[PDB]
Amino acid sequence: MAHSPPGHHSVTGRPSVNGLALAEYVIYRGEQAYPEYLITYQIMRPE
Amino acid sequence: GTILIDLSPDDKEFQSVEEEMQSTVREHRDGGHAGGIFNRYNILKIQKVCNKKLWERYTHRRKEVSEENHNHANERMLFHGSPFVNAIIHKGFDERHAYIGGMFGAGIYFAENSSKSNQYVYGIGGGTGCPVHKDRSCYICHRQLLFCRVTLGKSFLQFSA
Ligand SMILES: O=c1[nH]c(-c2ccc(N3CCCCC3)cc2)nc2ccccc12
Ligand SMILES: [Zn+2]
């Protein structure tokens, strides 16, 4: 893995074009996330 | 050391996780190429992931980050989709789970939009889709996402397309 930018612990990807998109985030240390919930699902075919 | 505890659909905890999953679906600029064509999910199961060693590893790092950032971990709940979700729940996140070719460099990626993480369930760009039907828009096969506690600390803001 790469390093976080100096003086930072993560990167936030802010959308600058698609007004409806929410943010995405990047961490560079596996210890900075805990997998709290496992969700099992299907995508649904639109009617 | 991981155990999985089923949540009842009557549990407020199940319901708040389902609502975050459903309410953060959006349309994608690929028209559904990577993740499939859908507006909502059929939630089949929500399990709590319990591993004391992995939790202590998380909270140890969280304290380090908080102490470097005026006692503020900047903790979020975020989605992660990956073909290696089974490995993650047993062994934790590490460099093997990084997206080397990601827009913000080789790190581990998380999304506010559940549908963004859904694009990665079968690999980068949806890979070749589900293992059984080779369909990135498969409506039959069971998919899995993680809803994760993530420490951001001081986060570098990247404005991007
Ligand atoms: O949930 C996400 N997963 C992934 C993701 C990307 C790549 C991978 N791998 C796992 C290790 C093998 C090579 C690629 C696993 C997960 N990328 C995202 C990018 C943006 C927003 C969300 C995600
Ligand atoms: Zn399938």
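Chain B is numbered as in Swiss-Prot, which gives 952-1112 for the residues shown.
The way this entry was determined, per its header, is X-ray crystallography, 1.6 Å.
Cβ from N, Cα, C; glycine included.
Swiss-Prot lists B:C1081, B:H1084, B:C1089, B:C1092 with the feature Zn(2+) binding site. Classification of B:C1089 (Zn(2+) binding site) by DSSP places it in coil, neither helical nor stranded.
In sequence order, B:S1111 are the residues near B:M1054 (mutagenesis position), counting only same-chain partners six or more apart with C-beta under 8 A. Record note (Swiss-Prot), mutagenesis B:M1054 to V: Loss of activity. The unchanged residue is displayed.
A Cβ within 8 Å of the Cβ centre of B:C1081, B:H1084, B:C1089, B:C1092, the residues given for Zn(2+), is found for these other residues of the same chain: B:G1080, B:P1082, B:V1083, B:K1085, B:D1086, B:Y1090, B:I1091. Proximity to chain A (Cβ-Cβ under 8 A) holds for B:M1054 out of the recorded positions B:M1054, B:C1081, B:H1084. Taking a C-beta cut-off of under 8 Å and a sequence gap of six or more, B:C1092 (Zn(2+) binding site) has these contacts in its own chain: B:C1081, B:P1082, B:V1083, B:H1084, B:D1086.
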